[PDB]
Structures are given as C-alpha cells and as structure tokens.
Amino acid sequence: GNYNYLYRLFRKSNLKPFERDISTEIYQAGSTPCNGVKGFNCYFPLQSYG
Amino acid sequence: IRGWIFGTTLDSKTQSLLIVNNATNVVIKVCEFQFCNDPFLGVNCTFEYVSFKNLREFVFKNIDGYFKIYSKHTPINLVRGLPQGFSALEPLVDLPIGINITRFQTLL
Ligand SMILES: *[C@@H]1O[C@H](CO)[C@@H](O)[C@H](O)[C@H]1NC(C)=O
Ligand SMILES: *[C@@H]1O[C@H](CO)[C@@H](O)[C@H](O)[C@H]1NC(C)=O
C-alpha cells in the first residue's frame, strides 16, 4: 500500500464551494470533549486509501 | 492603517489570510499563522501574492472560495465621519484563497 494519499472521512460541517481546509484537529464524534487526544468517540479525521 | 488579517480562529489550528501594504509594495499571504496577541506594523504559505484630507474606501467579500477586493480614493472636507456625497468602488483583485472566514482585524 501507498499511504502518501489521504482523504478526510469526518468534518464538523460540509465544505462551501471551492473551500480548502488542511486542519488536523481531533474530530469529536459525540458528547465528550477530546482535548487533542484519541479515544472513544474521539477520532483522527483523515484516512488513507493505502 | 496598513493591513488586515482574516480567518476562522485567525491563528493556530486553522488557516488565515494576511494583507500588508508596504510604501510601494503590497503583500498577501495564507498560512496556519501564529501572529502576536496585539499585532503591529512599523520598524504554511499555502497561497501567496505580491505587487484628515483623503478617504480610502474598500469592500472585502468571500464567495465560492474566491476573495474579492474593491476600492476607491477621494479627497474630503468632513472631519467628523463619512462625508455625504456619492462615488462607487471598482474591483482590484479576485484571489483564489480557498479558506473559510469568520473574524478579521486591522493592522496599524
Ligand atoms: C467556517 O468557520 C466557522 C467558524 O469555525 C464554522 O462555524 C463554520 O461551520 C465553517 N463553515 C464551513 C462551511 O465549514
Ligand atoms: C517592502 O517594500 C520595500 C521597498 O520596495 C522592499 O525592500 C521590501 O522587500 C518589501 N517587503 C517584502 C516582504 O518584500
């Protein structure tokens, strides 16, 4: 697998037309504040096709 | 007044746009910046571009990831506020900046 190529699987809101966003903050998937650490309902928003 | 900053968080974990006016030059730049808590003019880089008696007027608007600037200059008499009269601003630039915007600040 080649992991140089990434896609965002989670975001707070849909993009506006031609909106670009390189941010890498932890996505909060539920009730609990994630404070920049991975865990239950606290996910890295990028993935790779590999 | 010699510049502006625009963005969502304005600094840190998100992108933001900087403009600076520099005697004869103009500079425009976009990055995940970390500017001062109280910015100043006087004595990353995911987009970049380079080039009382008066009133300078401007409009800034963001549409479809482009950022549009219009402007006008005029002489004035009125000391208190914006003078009653009429002129229309004309387009300067239409920049493909792509970022989201929510907040701004003046540089002076
Ligand atoms: C743009 O940024 C603001 C402030 O963070 C946010 O509320 C809004 O959801 C964003 N808009 C889009 C289209 O992602
Ligand atoms: C600001 O303008 C001066 C005069 O043209 C120039 O020497 C300087 O390089 C400019 N600043 C930048 C960041 O280029």
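Residue numbering in chain A adheres to Swiss-Prot, whereby the residues present occupy positions 447-496 in order.
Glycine is no exception: its Cβ is also placed from the backbone N, Cα and C atoms.
Features reported for this protein in Swiss-Prot:
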VARIANT   A:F456 to L  In strain: Omicron/EG.5.1
VARIANT   A:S477 to N  In strain: 20A.EU2, Iota/B.1.526, Omicron/BA.1, Omicron/BA.2, Omicron/BA.2.12.1, Omicron/BA.2.75, Omicron/BA.4, Omicron/BA.5, Omicron/BQ.1.1, Omicron/XBB.1.5, Omicron/EG.5.1
VARIANT   A:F486 to P  In strain: Omicron/XBB.1.5, Omicron/EG.5.1
VARIANT   A:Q493 to R  In strain: Omicron/BA.1, Omicron/BA.2, Omicron/BA.2.12.1
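On the structure: features taken from Swiss-Prot.
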| residue | record | CB count, 10 Å |
| --- | --- | --- |
| A:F456 | variant position | 13 |
| A:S477 | variant position | 6 |
| A:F486 | variant position | 9 |
| A:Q493 | variant position | 12 |
* Spatially closest candidate among A:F456, A:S477, A:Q493, the listed variant positions, to A:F486 (variant position) (Cα to Cα) -> A:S477
* Asked: Rounded to a whole number, how many Å is the Cα of A:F456 (variant position) away from the Cα of A:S477 (variant position)?
  -> 16
* Euclidean distance between Cα atoms of A:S477 (variant position) and A:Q493 (variant position), Å -> 22
